[PDB]
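Trainee: Got a structure here, written out as structure tokens. Questions coming.
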Amino acid sequence: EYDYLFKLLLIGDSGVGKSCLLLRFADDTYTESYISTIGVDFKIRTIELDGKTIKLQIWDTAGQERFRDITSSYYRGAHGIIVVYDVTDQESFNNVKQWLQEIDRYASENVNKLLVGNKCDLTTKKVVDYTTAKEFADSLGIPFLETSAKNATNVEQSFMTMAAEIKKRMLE
Ligand SMILES: Nc1nc2c(ncn2[C@@H]2O[C@H](COP(=O)(O)OP(=O)(O)O)[C@@H](O)[C@H]2O)c(=O)[nH]1
Ligand SMILES: [Mg+2]
């Protein structure tokens, strides 16, 4: 059982590692093989926060951003949305603004937001500096972390940070 159930969604440009982030967190696996669908709509991981048991239900886009678009209902039912970009791809960071506008168009009014810059292991290809993305996130009052699904860097922390934000909003 659990004290709380939080529904999370990862959004962002195709191929930034959203599915790899989910699979690393929920299953502790990583592959470079191409992923269209993960065989389920969501994965589950149960965490502990402040002595409370929190079931996290984390939904995958099923690659719908590859050739079409994310449906509005996927936005509306989330308690928190993680916007992911690829630190080696300037365009994916530029498009974070558009993903935030989609959240404003379709998500719940009080949804929690978190910015993640993934593939932080690719040091020689990195083009979005930590300071650039942190300044942007700070300007919106949204938390920000850099992650590596491949090396597991900050992946658990990213989901724990989102859970902490949601719990704080729920208790207020
Ligand atoms: N180097 C590195 N590559 C990654 C990482 N996460 C994902 N990738 C690569 O990015 C590709 C696309 O990841 P995927 O999870 O399918 O992206 P999605 O379309 O956003 O769900 C993968 O096949 C990996 O090659 C990471 O943390 N580091
Ligand atoms: Mg995917």
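Heads up, residue numbers simply count up from 1 along the chain you see.
A Cβ is built for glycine as well, from the same backbone N, Cα and C atoms used for every other residue.
Just lifted these from Swiss-Prot, have a look:
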- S14, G15, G17, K18, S19, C20, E32, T37, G63, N118, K119, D121, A149, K150: GTP binding site (BINDING)
- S19, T37, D60: Mg(2+) binding site (BINDING)
- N118 to I (Swiss-Prot position 124): Dominant negative mutant. Strongly reduces the levels of CASR present at the cell-surface (MUTAGEN)
Trainee: Among the recorded positions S19, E32, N118, name every one whose Cβ is found under 6 angstroms from ligand 2, counting any of its atoms.
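Mentor: Passing the 6 Å Cβ check against ligand 2: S19.
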Trainee: Return only the integer: C-alpha distance in Å from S14 (GTP binding site) to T37 (Mg(2+) binding site).
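Mentor: Between the Cα atoms of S14 (GTP binding site) and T37 (Mg(2+) binding site), the distance comes to 13 Å.
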Trainee: Max Cα distance spanning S14, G15, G17, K18, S19, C20, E32, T37, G63, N118, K119, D121, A149, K150 (GTP binders), Å?
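Mentor: Comparing all Cα pairs, the maximum is 24 Å.
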Trainee: List the binding-site residues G17, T37, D60 whose Cβ sits under 6 Å from any atom of ligand 1, in sequence order.
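Mentor: Within range of ligand 1: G17.
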Trainee: Rounded to a whole number, how many Å is the Cα of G17 (GTP binding site) away from the Cα of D60 (Mg(2+) binding site)?
Mentor: 11
Trainee: Measuring Cα to Cα, tell me the gap between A149 (GTP binding site) and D60 (Mg(2+) binding site) in whole angstrom.
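Mentor: Cα-Cα distance, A149 (GTP binding site) to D60 (Mg(2+) binding site): 15 Å.
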Trainee: Which site among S14, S19, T37, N118 has the most other CB atoms no more than 10 Å from its CB, taking these as recorded positions?
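Mentor: Most Cβ neighbours within 10 Å: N118.
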Trainee: What is the separation, in Å, between the Cα atoms of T37 (Mg(2+) binding site) and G63 (GTP binding site)?
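Mentor: Each residue's Cα considered, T37 (Mg(2+) binding site) and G63 (GTP binding site) end up 6 Å apart.
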